[PDB]
There are 2 protein chains.
Amino acid sequence: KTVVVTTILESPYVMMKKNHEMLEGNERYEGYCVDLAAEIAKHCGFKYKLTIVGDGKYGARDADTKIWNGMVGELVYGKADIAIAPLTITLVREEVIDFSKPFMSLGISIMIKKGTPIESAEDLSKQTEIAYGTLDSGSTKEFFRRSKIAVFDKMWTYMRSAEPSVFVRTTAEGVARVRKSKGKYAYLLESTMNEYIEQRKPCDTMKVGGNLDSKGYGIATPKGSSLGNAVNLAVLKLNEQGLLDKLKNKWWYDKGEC
Amino acid sequence: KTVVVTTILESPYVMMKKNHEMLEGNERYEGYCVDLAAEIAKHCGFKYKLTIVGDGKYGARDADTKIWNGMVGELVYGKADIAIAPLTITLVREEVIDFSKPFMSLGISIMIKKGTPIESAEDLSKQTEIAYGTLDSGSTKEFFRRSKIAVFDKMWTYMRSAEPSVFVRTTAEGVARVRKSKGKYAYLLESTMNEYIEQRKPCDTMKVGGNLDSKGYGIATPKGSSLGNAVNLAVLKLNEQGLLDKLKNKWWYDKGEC
Ligand SMILES: Cc1onc(O)c1C[C@H](N)C(=O)O
Ligand SMILES: Cc1onc(O)c1C[C@H](N)C(=O)O
Ligand SMILES: [Zn+2]
Ligand SMILES: [Zn+2]
Ligand SMILES: [Zn+2]
């Protein structure tokens with residue numbers, strides 16, 4: 001049986017090729033995760049179909065209904081067999097789905113438009129002139145929502161009630177906001193994305209300060225999946241063979257335009 | 001009943017207290033992993049007994065006898081119920097024992113005596129005046145033995161045949177060799193240990209270049225252990241609350257001597 005892979009359109013992990021209009025199936029996409037899916041399928045020996053998550057979300061649980069959305073939801077409800085994307089390994093997710101050992105290490109970071117008077121989270125939490133937010137339905141928003149350390153707690157208090165909303169639907173929306181805000185908006189996103197955007201035209205943003213935490217991305221499968229074990233060993237094998245490092249350089253800096 | 005924890009005497013993870021001679025059981029030790037063992041046990045709800053691995057090794061499988069040594073061996077043969085130490089998650093090890101999601105992210109790095117004309121792995125591979133080696137029976141030596149990228153394979157070809165041996169039995173042994181070699185010996189060890197020693201008197205060593213790879217440490221249990229699930233969730237919980245970051249600052253920098 002062909003394994004249904006759920007993923008998300010997020011550069012440079014998964015993007016439609018320039019000429020996708022004349023291409024079919026998995027051939028329409030390119031990116032780090034597209035190359036990764038290919039390797040994993042090769043080592044685990046299976047056929048697969050790449051599908052883009054319907055609601056375009058990573059995955060969070062509705063507090064009222066307790067229903068999971070995004071890619072996590074597609075796995076939880078049997079709509080997908082595996083998720084290959086920049087999906088963060090977290091406690092709440094690990095309780096409902098399975099994760100392979102990380103294929104990428106990262107942390108939450110701050111994105112600013114070049115020139116804005118911000119050097120750290122501390123600096124953001126001490127002022128109100130510059131607005132800041134995070135992605136919705138993801139691990140980053142949950143990070144601030146559940147943080148007890150002073151600076152991050154203060155930040156959550158501000159963001160949670162901010163008006164207009166400081167939260168965005170997609171990473172692209174958060175980046176666009178930083179770029180057209182004349183420096184009045186700062187975006188909190190994972191270092192991987194931040195570093196990627198920093199090397200792309202118009203080269204007007206930059207990552208400032210160190211990472212707020214240390215975590216990683218993992219390939220997720222539904223609880224009790226027969227693919228879990230093989231995938232996990234496959235990830236380890238690829239990291240050790242150097243493939244993962246190869247892919248990182250291929251999509252991040254060999255393609256950098258700044 | 002009581003969970004037998006295997007660990008290794010490696011500063012600042014596990015060290016004998018100055019007055020351990022007048023203390024009993026677990027109270028005889030201190031360090032990052034000792035602090036971590038206390039928390040894991042608290043959250044998982046079990047009593048434990050800390051024990052230092054007999055052969056003082058991390059773990060590798062003997063080529064011919066096929067017998068695992070070190071902490072990995074303790075778990076494989078049933079001598080310990082869990083290992084809490086700076087044990088690297090690798091494919092060959094995950095094939096015989098279980099690992100929790102990582103509690104620390106690190107990579108192989110180079111340690112030199114201050115003033116040594118070495119800035120990277122490429123620099124070491126292109127010269128012969130400065131010798132270099134790694135730890136025995138560990139993931140670092142295996143990394144080089146299995147590497148297929150030019151620079152690293154070149155380094156392995158040299159190391160595996162260098163005389164006298166460039167490999168050491170313990171981290172401390174490698175650090176001493178660097179300090180006593182007047183710049184003629186460089187040591188390859190994980191960035192975590194490198195960063196730690198850099199802050200220890202006489203403050204004569206330094207980490208140079210970027211990391212050669214990206215990986216992490218995980219708490220290990222015998223395959224199929226009933227402790228596996230809870231321990232993994234405990235690590236994720238503790239990382240998200242910031243404990244792991246707190247512990248590294250405590251043992252690495254708050255106690256720095258340089
Ligand atoms: C990618 C990405 O970049 N910043 C973010 O918050 C995310 C989403 C995050 N990796 C998640 O799994 O929710
Ligand atoms: C700690 C440490 O530091 N450098 C090293 O090679 C090691 C050992 C390594 N973590 C292992 O598991 O073999
Ligand atoms: Zn391959
Ligand atoms: Zn709702
Ligand atoms: Zn606790």
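Easy rule for this one: first residue shown is 1, then count along the chain.
Even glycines carry a Cβ here, placed using N, Cα and C.
Counting only residues at least six positions away in the same chain, the Cβ atoms of B:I8, B:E10, B:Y13, B:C33, B:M104, B:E190, B:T192, B:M193, B:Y217 sit under 8 Å from the Cβ of B:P86 (L-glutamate binding site). Annotation comment: Swiss-Prot describes B:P86, B:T88, B:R93, B:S139, B:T140, B:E190 as L-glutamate binding site, evidence class experimental evidence.
Under its mutagenesis entries, Swiss-Prot includes B:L91 to Y (Swiss-Prot position 504) with the note: Promotes dimerization. Strongly reduced desensitization. Note: B:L91 (mutagenesis position) has no non-local neighbours, i.e. no same-chain residues 6+ apart with C-beta under 8 A of its own C-beta. Reduced to three states, the DSSP call for B:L91 (mutagenesis position) is helix.
Of all Cβ atoms in the protein chains displayed, 21 besides its own lie within 10 Å of the Cβ of B:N239 (mutagenesis position). The DSSP secondary structure for B:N239 (mutagenesis position) is helix. According to Swiss-Prot, the mutagenesis experiment B:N239 to D (Swiss-Prot position 775) carries this note: Increases rate of desensitization.
Proximity of the recorded positions B:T88, B:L91, B:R93, B:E190, B:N239 to ligand 2, judged by a Cβ distance under 6 angstroms to any of its atoms, singles out B:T88, B:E190 in sequence order.
With B:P86, B:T88, B:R93, B:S139, B:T140, B:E190 listed as the residues that bind L-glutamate, the site has a largest C-alpha separation of 17 Å. Using a Cβ-Cβ cut-off of under 8 Å to chain A, the recorded positions B:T88, B:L91, B:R93, B:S139, B:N239 reduce to B:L91, B:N239. In sequence order, B:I108, B:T134, B:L188, B:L189, B:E190 are the residues near B:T140 (L-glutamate binding site), counting only same-chain partners six or more apart with C-beta under 8 A. Within 10 Å (C-alpha to C-alpha) of B:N239 (mutagenesis position) lies none of the binding-site residues B:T88, B:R93, B:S139. In sequence order, B:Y58, B:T88, B:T90, B:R93, B:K215 make up the list of same-chain residues 6 or more apart from B:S139 (L-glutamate binding site) whose Cβ falls under 8 Å from its Cβ.
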